[PDB]
Number of protein chains: 4
Amino acid sequence: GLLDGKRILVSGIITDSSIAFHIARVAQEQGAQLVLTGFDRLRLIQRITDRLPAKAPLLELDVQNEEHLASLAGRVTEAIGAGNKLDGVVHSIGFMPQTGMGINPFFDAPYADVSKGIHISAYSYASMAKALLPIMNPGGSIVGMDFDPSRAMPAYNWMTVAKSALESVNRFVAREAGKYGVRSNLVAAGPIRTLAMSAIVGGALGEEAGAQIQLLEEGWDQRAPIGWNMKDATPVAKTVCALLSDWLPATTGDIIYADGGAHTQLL
Amino acid sequence: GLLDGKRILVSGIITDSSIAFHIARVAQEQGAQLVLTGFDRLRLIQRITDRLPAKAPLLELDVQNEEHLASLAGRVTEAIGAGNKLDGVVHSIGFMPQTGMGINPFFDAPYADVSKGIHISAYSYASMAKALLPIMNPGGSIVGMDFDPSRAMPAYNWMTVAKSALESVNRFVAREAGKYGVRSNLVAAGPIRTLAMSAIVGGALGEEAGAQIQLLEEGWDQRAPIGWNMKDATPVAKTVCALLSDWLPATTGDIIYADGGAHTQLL
Amino acid sequence: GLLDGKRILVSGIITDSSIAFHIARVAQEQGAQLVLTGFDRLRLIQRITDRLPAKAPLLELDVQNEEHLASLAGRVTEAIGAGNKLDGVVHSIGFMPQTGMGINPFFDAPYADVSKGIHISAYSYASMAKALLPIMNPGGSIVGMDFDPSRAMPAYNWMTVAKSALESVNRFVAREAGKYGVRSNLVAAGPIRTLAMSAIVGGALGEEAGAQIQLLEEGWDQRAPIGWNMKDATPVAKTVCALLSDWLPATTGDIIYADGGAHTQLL
Amino acid sequence: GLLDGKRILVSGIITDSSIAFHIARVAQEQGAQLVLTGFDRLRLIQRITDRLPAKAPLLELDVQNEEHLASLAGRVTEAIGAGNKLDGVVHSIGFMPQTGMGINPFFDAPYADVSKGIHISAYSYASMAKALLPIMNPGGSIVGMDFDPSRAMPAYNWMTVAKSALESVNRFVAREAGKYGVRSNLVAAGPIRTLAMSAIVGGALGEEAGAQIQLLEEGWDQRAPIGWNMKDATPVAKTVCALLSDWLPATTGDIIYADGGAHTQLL
Ligand SMILES: NC(=O)c1ccc[n+]([C@@H]2O[C@H](COP(=O)([O-])OP(=O)(O)OC[C@H]3O[C@@H](n4cnc5c(N)ncnc54)[C@H](O)[C@@H]3O)[C@@H](O)[C@H]2O)c1
Ligand SMILES: NC(=O)c1ccc[n+]([C@@H]2O[C@H](COP(=O)([O-])OP(=O)(O)OC[C@H]3O[C@@H](n4cnc5c(N)ncnc54)[C@H](O)[C@@H]3O)[C@@H](O)[C@H]2O)c1
Ligand SMILES: NC(=O)c1ccc[n+]([C@@H]2O[C@H](COP(=O)([O-])OP(=O)(O)OC[C@H]3O[C@@H](n4cnc5c(N)ncnc54)[C@H](O)[C@@H]3O)[C@@H](O)[C@H]2O)c1
Ligand SMILES: NC(=O)c1ccc[n+]([C@@H]2O[C@H](COP(=O)([O-])OP(=O)(O)OC[C@H]3O[C@@H](n4cnc5c(N)ncnc54)[C@H](O)[C@@H]3O)[C@@H](O)[C@H]2O)c1
Ligand SMILES: O=C(O)c1ccccc1C(=O)c1ccc(Cl)c([N+](=O)[O-])c1
Ligand SMILES: O=C(O)c1ccccc1C(=O)c1ccc(Cl)c([N+](=O)[O-])c1
Ligand SMILES: O=C(O)c1ccccc1C(=O)c1ccc(Cl)c([N+](=O)[O-])c1
Ligand SMILES: O=C(O)c1ccccc1C(=O)c1ccc(Cl)c([N+](=O)[O-])c1
C-alpha cells in the first residue's frame, strides 16, 4: 500500500460525492489508518462514512469554532493512541454564502458574507495546521483542495478570491510546517459533480450562472489533453494520496494540478 | 500634460511620504484635476495636501463605512460639478493589524484581525469600484496598489494574503468595469520608505522582522536590472499615471510591475 | 507629444497592416524621429513607409546576416548624425517556416526549420540589443513583440516555442541593457489581422488550422473585459509607445499585455 | 513496488552522479524493468550502469542523429520483446556549448552554439516523444528534467532560454501524447552536484560564474522551507518515479517542482 502504516486525518466529508469521501476511500485502500472530521451533521456523516472500506473515528470540527480547534489535537491523540502522531492531514473544506457566488452580482456580496467564506475556505487551512502540526511526525504531509483562481471566471466570484487567498496561505503554512519536517501543498482539481455542483448546474444559484458553469465544464474536457471526467473524483483522490506519500518529498508550498492538463492549454 | 482635462479621484494620502501623495503630485503636474479622499485624520490630511501643486477638494472616506460609500458618488459629483464624471480612480489604501505582520507568529493572528485587513486592503477595491463606476466616463481607468504576493516572504505574513486576494478582486472588477468602458489594473511597486515602512525597519514590529525587511530591500536593488531606489516614489507615481492615461488602452484586469524589474530576476 | 525629441529605430514593416507600421505612425504622431529597418523587399518597404506621416531613413537589416548586424550601429549613426544616439528600439520581427505552424504535425517540423524560426523570432532580440545598446542614451527603451505562449494552443505550434524563448531572452537582455540605463520589455498583443494572419484564417496553412485560429480570435473578444478588435492595431501601437516613453521608468525584463485583458479571464 | 511490472526507458546517464543514474536506481528498486540509452561514450556508460541494482540493456542514442531516432523504437522493441510496449520514458538530457553559459557574455554566444543547445535540450524532448509514443501503452508517462527558467539568473544564460523552450515543448508534447493515453510532464529540480555542476562551481566556466552559482546554491537551501541538499539526488529521483507511476493520473503538460519549495519563497 502506498500509505501503509500512515495515520491521516481527513476533513470535509458530507456526502458520498464529496471529494474527501474518495480521498478517504483511496487512502484506506492504500493502507492508511484514518481519523475523520465532520461539520454540523455528524449523524449524517457517520452514516456516509460507514460505507468506507474501514471503520474510522469521527470527530466534530467546525473550523470557525475556536473551542473545536483548541481541543482538536487532544481528541485526535485520544483516537489514535498516546505516543502516536499523525503522518498526514487533508483539508477538503469550502463554503461561500450564496451572495458571493452565482448570478448574484459580484458588487452586491456584503463583506460579512465574503469574510465568512474566506474564514472557512482559506484562513482555516492555517487554523488546522496550527492545531495539528504539534502532533505530526517528521516527513508528514498537509494537503488542501484548490480550484485554479489565477484567472477570473463567471459565477465563482468571491469563492475565486478565497482560493487566491488560500494559495497564499499555503505558502506561509509551508514555512511553519517545514520546522516540523512537514510539507504543505494544494491539489487544484478540475470540476467535480458533487451534490453542490450538480445543484448549481441545475440552476440553484441562478439560471445564467448554471449555464456558465456548464460551459466551463465542457471547455475543461475539451482543453484537457487527456480529457476530464467530472463524474469521477478518483484521479483527484489518487493525486492527494501521492502528496500524502513519501514520493513527492521535495515539494512544498506548492500546487499540483489534477485537472487533466486543462490549465496548460489555451484551447 | 499626460492627463490634461482628466478628472481623477485619489485615495490614500496620510503623510507626505504616502505613495498616493506622489501619485497626486505627478497627476497634477500632468494636468489632471483631482478629488482627494482621506481617512480619520482629515485635519492632518488637509494640511499635507495643501503642499500639492494645486488645490483639490478633500472628502472623507472610511472604506469600512457603508454610509461613506453610499454617499461617495454624490459627494464627488458635488465637488466636480453636475454633468461632470470621473476619468480615473486611484485606490492606494492598505491596513493589517499588527498581529498579522512582523515577528508576531503567522499562526497567532486572530481571524478578526485578518478579516479587518482583508476588508480594507482587498474588498474595498471592489467597494470603491461599485461606488464610482456609475459616475465614470468611458475610457476611464481604475488603479490600485499591489506588492507582489506570488511568493511568501518574511514578516509581510497576512498582508501578503490580502494582496493575493486583491489581485483576484482586480480581475473581477475588470469584468464589471468593462461594461462601462473602464479599465481596472494594479501597480505592483517595489518597497518604498513610507513612514510606516521606515518604522518597521526601525523595529516597530519586532527586531527580526525589521532585520528581514532590511534584507528584502537590499536584495531588491541588487536584483533590479535598472536598480531600485526605495527613497523615491516618483517612478511608481509615473507608472500609475501611465495607467490613468490613454496610452495603455488594451490592458485590464492586469498587474504592471514598477519594481525595477526585480521580480523578473532570481538573483 | 509623448515621444517629442526621441530618436527611435523601428524594425518589422513589410505591409501597411504590419504592427510595426502602426507603431511607427503613432510614434511619429507623438513627435518621435524614426529610423526604419526592413528585410529583403526594400523597394516595397520604402513605398509602404512613404505613407507614414513623416519621412524616415530606411536601412536594410536581415537579422540572420552578421554583416548587417555588425554595420548596423554605424549606419544608424550616419542616419541620425554623429553625436546623436537612439532613445528607443522596436523589435517587431517574426518568422517560422510553414512546417512549424498550421496543420503540419508538431512532430514533423525538421529542426533546421525550427532553428531558423527561433533565430529570427527570439535570438535576434539579443542580436539587435547587442548591436544598438552602444548607441543608446540612458533612459532608453527596447521593446519587442510577443504572443502569450504560457499555454499551448492549436496551430501556433513551434512559433509558440519561439515566443517562450523570446520571453526568456528579454529577461537576459534587461540585465545587459540595465548597465546602459536602458529598459527592455515585450508587448504581448492579442491577435491582429495582418496580411499573414488573414491568409492563415483563409486556410493558407491548412483548413483546420484556419478553423482553429478563427475560434481563437472569437474567444479572445469574448474573454476580453473591454473587448478585442483584431482589425485595429492602434491600441497595440499606443502600448509600445507607452513603453518607449518616460512613463514606465521602473519596468524592465517584463511583459505588458495589450490584449483587451483576455489573458486574465478563463471564460 | 511503485513501478512493478512497468517497462521504462531512461536516457541521460553519463556518470554515477547523473540525475538519470538515480532515477534508474530508484525505478529499479520499485520494480521497473529498464531500457537505458546513452550518448557517445557507451563503454563508459555500460561500466557505470553495471552498478545499478539490475542489469538493463543499453542502446546508443545521440538525439541529434536522425538515424538513431528513426531506428530507436525498433531497437527498444527488440530489447523488451515483440508485443511488449513501454510504460514510461525519461528524458534527462541537456547540453549548451561553453559560449552559452558562464562568464562568457550573453551577447557573445554565436547562434550556431545556441541552436545546438536548444536542439539537444528542448527540441529533442519532442524528438523522443515522436519516436517512442508509437510503442507506448495507454496510461504511460513521459518525464523530462527542467530547471525553473521563469526568471533570469547569472551564468545559466542561454541554457535558461533552452529550458524556457523545453517547458513550451512539453505543453505541445502533452497534446500529442494524450491521443495515446500518455501523460507528459517535467520535473523542475533544484541544483544537484553532478560532475559538470561541481566543475562549474570550481570555476570551469570562469571564476565569477562559479561564485554566482555558489551563491545561488546557498540561497536555495535558505529559501526552501524543508531545506535543499544539493548532494542528494534521491528526492528528485523519487519525484520522477511519482510521475511515472499511476498516482498522478490527471496531470499532464505540467511541471512538478522538486526543489524543496524554494520557488514558492522570495526569501
Ligand atoms: N467539486 C469541485 O468541482 C471542486 C474542484 C476543485 C476543488 N474543490 C474543493 O474541494 C473542497 C470542498 O470539496 P467538495 O467539492 O468535495 O464539496 P462538498 O460540499 O462535498 O465538501 C465541502 C465540505 O466543506 C465542509 N465545511 C463547510 N463548512 C465547514 C466548517 N465551518 N467547518 C468544517 N467543515 C466545513 C462541508 O461540511 C463539506 O464537508 C473545497 O475546498 C472545494 O473548493 C472542489
Ligand atoms: N510602501 C511600500 O513599500 C509599498 C509597496 C507596494 C505597495 N504599497 C501599497 O500602497 C498602499 C498604501 O500605500 P503607502 O505605502 O503609501 O502607505 P501609507 O501609510 O502612506 O497609506 C496607507 C493609506 O491607507 C489608508 N487607509 C487605511 N485604512 C483606511 C480606511 N479604513 N479607509 C480608507 N483609507 C484607509 C491610510 O489612511 C493611508 O492613507 C497600500 O495598498 C500598500 O500596500 C506600498
Ligand atoms: N499579428 C498578430 O496577431 C500578432 C500578435 C502578437 C504578436 N505579434 C508579433 O508581432 C511581430 C511580427 O508582427 P506582424 O504581426 O506585424 O507580422 P508582419 O508579417 O507584418 O511582420 C513580420 C515582420 O518580420 C520581419 N522579418 C522576417 N524575417 C526577418 C529577418 N530575417 N530579418 C528582419 N526582419 C524579418 C518581416 O519582414 C516582417 O516585416 C512578430 O513578433 C509577431 O509574432 C503578432
Ligand atoms: N544538475 C542540476 O543541477 C540540474 C537541476 C535541474 C535540472 N537538471 C537537468 O537534468 C538534465 C541533465 O542532467 P544532469 O544534471 O544529471 O547532468 P549530466 O551531465 O549527468 O547529464 C547530461 C546528460 O545529457 C546527455 N546528453 C548530452 N548530449 C546528448 C545527446 N546529443 N544525445 C543524447 N544525450 C545527450 C549526457 O550524455 C548526459 O548523459 C538536464 O536536462 C539538466 O538540465 C539538472
Ligand atoms: O469551491 C467550492 O468550495 C464550492 C462551494 C459551493 C459550491 C460549489 C463549490 C465548488 O466546488 C465549485 C467548483 C468549481 C466551480 Cl466552477 C464552481 N462554481 O463556479 O460554481 C464551484
Ligand atoms: O502593504 C501595506 O499596506 C503595509 C501596511 C503596513 C505597513 C507597511 C506596509 C507596506 O507597504 C509594506 C510593503 C512592503 C513590505 Cl516587505 C512590507 N513589510 O513586509 O513590512 C510592508
Ligand atoms: O507570430 C508570428 O510571428 C506569425 C508568423 C507567421 C504568421 C502569423 C504570425 C502571427 O503573428 C500569429 C499571431 C497569433 C496566432 Cl494565434 C497565429 N497563429 O496561430 O497562426 C499567428
Ligand atoms: O542544465 C544543464 O543541462 C547543465 C549543462 C551544463 C552544465 C550544468 C548544467 C546544469 O544542470 C545546471 C543546473 C543549474 C545551474 Cl544554476 C547551472 N548553472 O547556472 O551553471 C547548471
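Just so it is clear, chain D uses Swiss-Prot numbers, and the residues here are 3-269, in order.
For this deposited structure, the header notes the method as X-ray crystallography, 1.8 Å.
Each residue, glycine too, has its Cβ placed from N, Cα and C.
The Cβ of D:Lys165 (mutagenesis position) lies under 8 Å from the Cβ of D:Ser123, D:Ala124, D:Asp148, D:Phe149, D:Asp150, D:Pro151, each on the same chain and at least six residues away in sequence. According to Swiss-Prot, the NAD(+) binding site annotation covers D:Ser20, D:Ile21, D:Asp64, D:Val65, D:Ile95, D:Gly96, D:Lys165, D:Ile194.
Among the sequence features in Swiss-Prot, the mutagenesis site D:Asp148 to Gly is noted as follows: Confers pyridomycin resistance. Has no impact on the susceptibility to isoniazid and moxifloxacin. 14-fold decrease in NADH affinity, while no effect on catalytic activity. DSSP classifies D:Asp148 (mutagenesis position) as strand under the three-state reduction.
DSSP assigns D:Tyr158 (mutagenesis position) to coil, not to a helix or a strand. For the mutagenesis result D:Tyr158 to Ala, the note given in Swiss-Prot is 1500-fold decrease in catalytic activity while no effect on lipid substrate affinity.
According to Swiss-Prot, the mutagenesis experiment D:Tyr158 to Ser carries the annotation: No effect on catalytic activity. Non-local neighbourhood of D:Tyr158 (mutagenesis position): D:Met103, D:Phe149, D:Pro151, each in the same chain, at least six residues away, with C-beta under 8 Å from its C-beta.
Marked as substrate binding site by Swiss-Prot: D:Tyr158.
D:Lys165 to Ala or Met appears in Swiss-Prot as a mutagenesis experiment; the accompanying note says: Loss of enzyme's ability to bind NADH.
Sequence-distant neighbours of D:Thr266 (mutagenesis position) (same chain, 6+ residues apart, CB-CB distance under 8 A): D:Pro227, D:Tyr259. D:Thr266 (mutagenesis position) falls within a helix when secondary structure is assigned with DSSP. What Swiss-Prot says about the mutagenesis result for D:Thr266 to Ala is this: No effect on catalytic activity. Loss of phosphorylation. Does not alter growth of M.tuberculosis.
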Which site among D:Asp64, D:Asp148 has the most other CB atoms no more than 10 Å from its CB, taking these as recorded positions?
D:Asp148
Which ones, of the recorded positions D:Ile21, D:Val65, D:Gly96, D:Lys165, D:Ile194, D:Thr266, are Cβ-proximal to chain B (under 8 Å)?
D:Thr266
A Cβ under 8 Å from chain A is found, among the recorded positions D:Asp148, D:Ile194, D:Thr266, for D:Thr266
Binding-site residues listed as D:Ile21, D:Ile194, least Cβ neighbours within 10 Å
D:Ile21
Local backbone state of D:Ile21 (NAD(+) binding site), from DSSP in three classes
helix
What is the number of other Cβ atoms found within 10 Å of the Cβ of D:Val65 (NAD(+) binding site)?
23
